[PDB]
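> Just dropping this structure here.
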Amino acid sequence: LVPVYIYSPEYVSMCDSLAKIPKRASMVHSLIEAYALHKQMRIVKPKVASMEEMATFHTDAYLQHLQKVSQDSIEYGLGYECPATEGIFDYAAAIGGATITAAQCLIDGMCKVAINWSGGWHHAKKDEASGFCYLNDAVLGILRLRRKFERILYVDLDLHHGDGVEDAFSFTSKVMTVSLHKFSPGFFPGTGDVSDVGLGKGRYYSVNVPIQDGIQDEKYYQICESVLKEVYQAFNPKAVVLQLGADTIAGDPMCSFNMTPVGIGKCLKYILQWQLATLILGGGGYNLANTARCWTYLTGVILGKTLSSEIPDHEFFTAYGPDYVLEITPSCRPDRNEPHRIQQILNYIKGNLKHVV
Ligand SMILES: CN(C)c1ccc(C(=O)NCCCCCCC(=O)NO)cc1
Ligand SMILES: [K+]
Ligand SMILES: [K+]
Ligand SMILES: [Zn+2]
């Protein structure tokens, strides 16, 4: 009946090790700990993933080359946006096992919600790293939930299209991917238009909501609550894996959307009401303080509590300047979403789910 918090000091430093987001894991955890929220959660320790577990999705050829480089790289998407340097394999197996360990607790009824903020490594392909993703925990997690639940619902709210996890299941009707991501020519990963719905018997079991810059809480929530509505009808999920990349929150260097944790929180709330087993994953998020703010606040809405507007003193208190509060203010800039286009989409989707048996 109580939330599982996947954590272990050995795991958090493992994470901070990634150059792309140094010390983010600590800041996130630390801030949550400073809010004394880990005292209201079953702190479960993460279990590293075994080769036969990472193999349930990633090809052995990839997992080998990944194991070696960690020991021609361009072969498996390794190089620039995927630093083929130190021992990443370990790092990857840790996060993977973290999400699988989370998935497990969900089946063993050990909880109703399992959290692993260091996860949501959604761009990864079966045999190719991508967008700084070397392993796909989200997928490895859904595949594990498949042991019980016959129907999983994946909701990616990261700023980018969860292309990786969608391709993985783009052919089955057993799993449904729903991604709300900024979509525009020349913005990673490029895919994810609304016309994108899947292939074969997976046709219509993949949802994509292309959005534009400047979108803000109310507008965003109404689009999400809406889509999730039709989706909860048509698909009727058994479990839910939710990606919450905070690189949509005002102030992200990404500077695209204009959300604040509250807006995301309402979406989160709506989903937590279906009272289904839910696996919580993080994602993007490159304004460390803001991300920690977002996810701590979100851990709060998961625990039903309302957090103190003031930022408790902890190891990273200094990074919350200049105001030192938990609230994030939207930016004074245009919301380039035309209300008519949002509808053409909501429709196209509203009418595409129509086909779900
Ligand atoms: C030094 N600097 C400011 C940058 C260097 C590289 C990129 C990039 O590769 N961008 C394309 C891939 C972005 C992947 C983001 C991962 C994510 O949040 N996925 O959801 C961008 C900025
Ligand atoms: K699918
Ligand atoms: K998304
Ligand atoms: Zn992202």
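Residue numbering for chain A follows Swiss-Prot, covering 14-84, 92-377 in order.
Structure determined by X-ray crystallography, 2.8 Å.
The backbone N, Cα and C atoms fix where each Cβ goes, and this holds for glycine too.
What Swiss-Prot shows for this protein is this:
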{"type": "ACT_SITE", "residues": "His143", "note": "active site, proton acceptor"}
{"type": "BINDING", "residues": "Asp178, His180, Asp267", "note": "divalent metal cation binding site"}
{"type": "MUTAGEN", "residues": "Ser39 to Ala", "note": "Enhances the deacetylase activity"}
{"type": "MUTAGEN", "residues": "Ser39 to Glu", "note": "Decreases the deacetylase activity"}
{"type": "MUTAGEN", "residues": "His143 to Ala", "note": "Loss of catalytic activity"}
{"type": "MUTAGEN", "residues": "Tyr306 to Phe", "note": "Loss of catalytic activity. Complete loss of catalytic activity; when associated with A-101"}
> Just checking: Cα distance in Å between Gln84 and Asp92, the two residues bordering 7 missing ones?
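Here the endpoints' Cα atoms lie 15 Å from each other.
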> Relative to the Cα of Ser39 (mutagenesis position), which of the binding-site residues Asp178, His180, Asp267 has the closest Cα?
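Of all the candidates listed, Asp267 is nearest in space.
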> Nearest of the binding-site residues to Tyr306 (mutagenesis position) by CA-CA distance, picking from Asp178, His180, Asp267?
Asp267
> What is the set of residues, excluding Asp178, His180, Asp267, whose C-beta falls within 8 angstroms of the centroid of the C-beta atoms at the divalent metal cation site?
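Sorted by sequence, the hits are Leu179, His201, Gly265, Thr268, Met274, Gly303, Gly304, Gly305.
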> Less than 6 Å between Cβ and the nearest atom of ligand 1 is the rule; apply it to the recorded positions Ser39, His180, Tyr306.
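What lies within reach of ligand 1, judged by Cβ under 6 Å, is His180.
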> Just to be sure I understand the contacts, which recorded positions have a Cβ under 6 angstroms from any atom of ligand 4? Candidates are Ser39, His143, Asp178, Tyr306.
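The qualifying recorded positions are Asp178.
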> What does the structure give for the C-alpha distance between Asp178 (divalent metal cation binding site) and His143 (mutagenesis position)? Integer Å is fine.
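With distance taken Cα to Cα, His143 (mutagenesis position) is 11 Å from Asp178 (divalent metal cation binding site).
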> Please check each of the recorded positions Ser39, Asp178, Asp267, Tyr306 and report the ones with a CB atom less than 6 Å from an atom of ligand 3, ordered along the sequence.
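Result: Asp178.
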> How many neighbouring Cβ atoms, not counting its own, are there within 10 Å of the Cβ of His143 (mutagenesis position)?
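Within a 10 Å radius of the Cβ of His143 (mutagenesis position) lie 28 other Cβ atoms.
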> Using Cβ atoms only, which residues of the same chain lie under 8 Å from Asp267 (divalent metal cation binding site) while being at least 6 residues apart in sequence?
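For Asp267 (divalent metal cation binding site), the qualifying residues are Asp178, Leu179, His180, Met274, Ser276, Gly303, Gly304, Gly305, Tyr306, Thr311.
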> Tell me, how many other CB atoms lie within 10 A of the CB of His180 (divalent metal cation binding site), whichever protein chain they belong to?
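Step by step: centre on the Cβ of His180 (divalent metal cation binding site), count other Cβ atoms within 10 Å, giving 28.
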